[PDB]
Structure formats: structure tokens, C-alpha cells
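Undergrad: Sharing a structure here in C-alpha cells format.
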Amino acid sequence: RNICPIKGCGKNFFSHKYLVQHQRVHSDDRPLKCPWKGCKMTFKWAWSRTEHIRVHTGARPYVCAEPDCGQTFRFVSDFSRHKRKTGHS
DNA sequence: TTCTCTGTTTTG
DNA sequence: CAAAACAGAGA
Ligand SMILES: [Mg+2]
Ligand SMILES: [Zn+2]
Ligand SMILES: [Zn+2]
Ligand SMILES: [Zn+2]
């Protein structure tokens, strides 16, 4: 059990290493930056930054493999929701 | 609806 | 292992 000390947080984590990284939730630094030209967005989590760049490019890399489905997604959560909903993969 | 945040899982 | 990615929730 690795429990967060702070405030009215106190949730526990599968791991101690993640408990340490979790602390960025209760700090205000947003050290990751958007590499797009003159976008001022900043982040704490690298995955947010990765998905975010697709708003700039328009990409839709998540492609449903179900025969004849044909659907594509910009964001992994959406792709997971659709599999969940539908049963594809 | 689009998208970001984050705890856990997968990949390398 | 650490980094990348997922899956879920929900702003
Ligand atoms: Mg920039
Ligand atoms: Zn906490
Ligand atoms: Zn940006
Ligand atoms: Zn599908």
C-alpha cells in the first residue's frame, strides 16, 4: 500500500515509484511544452502532450481492424470506448 | 462531440 | 527496470 499524504487526496497506488510521480498532481509546474509554433499549451504528463499534437496535425492514427468497420480515431480513449461499445478486437 | 488528465498495463 | 501507451473518466 503506497498512500498519498497530501490534503484530501489519500488514494493509494500499485507502486511507490508512481506515488512519487503522482505528486506532480499537487504541484503547479507544467514543465512539458507543445512543440507547435506559437502554441502556449503546457503539460505535466507526456501522454497528454503526445495526443495533443494531433489536434495540430489532424492525424487519426487509431484504425479499427474489424472487417468492414472502417472507423478511425484521433484519441486513444475514443478508440477504446468504441471497442468496448462494439466488441471489435 | 473533442479533447485532457491520470492510474495501470504493455513494450522495449 | 523506465518510457510509452492504453483505458477509463469526465471537463
Ligand atoms: Mg510552442
Ligand atoms: Zn495525492
Ligand atoms: Zn499545441
Ligand atoms: Zn470498429
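The numbers used for chain A are those of Swiss-Prot, and the residues that appear cover 1265-1353, in sequence.
Header says: X-ray crystallography, 2.2 Å.
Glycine is treated like the rest: Cβ placed from N, Cα and C.
Sharing the record's features from Swiss-Prot:
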type    : residues                           : note
BINDING : A:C1268, A:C1273, A:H1286, A:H1290 : Zn(2+) 2 binding site
BINDING : A:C1298, A:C1303, A:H1316, A:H1320 : Zn(2+) 3 binding site
BINDING : A:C1328, A:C1333, A:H1346, A:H1352 : Zn(2+) 4 binding site
MUTAGEN : A:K1281 to A                       : Reduced binding affinity to DNA
MUTAGEN : A:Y1282 to A                       : Reduced binding affinity to DNA
MUTAGEN : A:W1309 to A                       : Impaired binding affinity to DNA
MUTAGEN : A:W1311 to A                       : Reduced binding affinity to DNA
Undergrad: Using a 10 Å cut-off, grab the number of neighbouring Cβ atoms around the Cβ of A:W1311 (mutagenesis position), all chains included.
TA: 10
Undergrad: I need the neighbours of the Zn(2+) 2 site defined by A:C1268, A:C1273, A:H1286, A:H1290. Which other residues of that chain put their C-beta within 8 angstroms of the C-beta centroid, in sequence order?
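TA: Residues close to the Zn(2+) 2 site, other than A:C1268, A:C1273, A:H1286, A:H1290: A:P1269, A:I1270, A:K1271, A:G1274, A:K1275, A:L1283, A:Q1287, A:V1289.
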Undergrad: Let's check the environment of A:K1281 (mutagenesis position): how many other CB atoms sit within 10 Å of its CB?
TA: 10
Undergrad: Within the set A:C1268, A:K1281, A:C1328, which recorded positions show a CB-to-ligand 2 distance under 6 A?
TA: A:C1268
Undergrad: Express the distance between the Cα positions of A:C1303 (Zn(2+) 3 binding site) and A:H1346 (Zn(2+) 4 binding site) as a whole number of Å.
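TA: Rounded to a whole number, the Cα-Cα distance is 30 Å.
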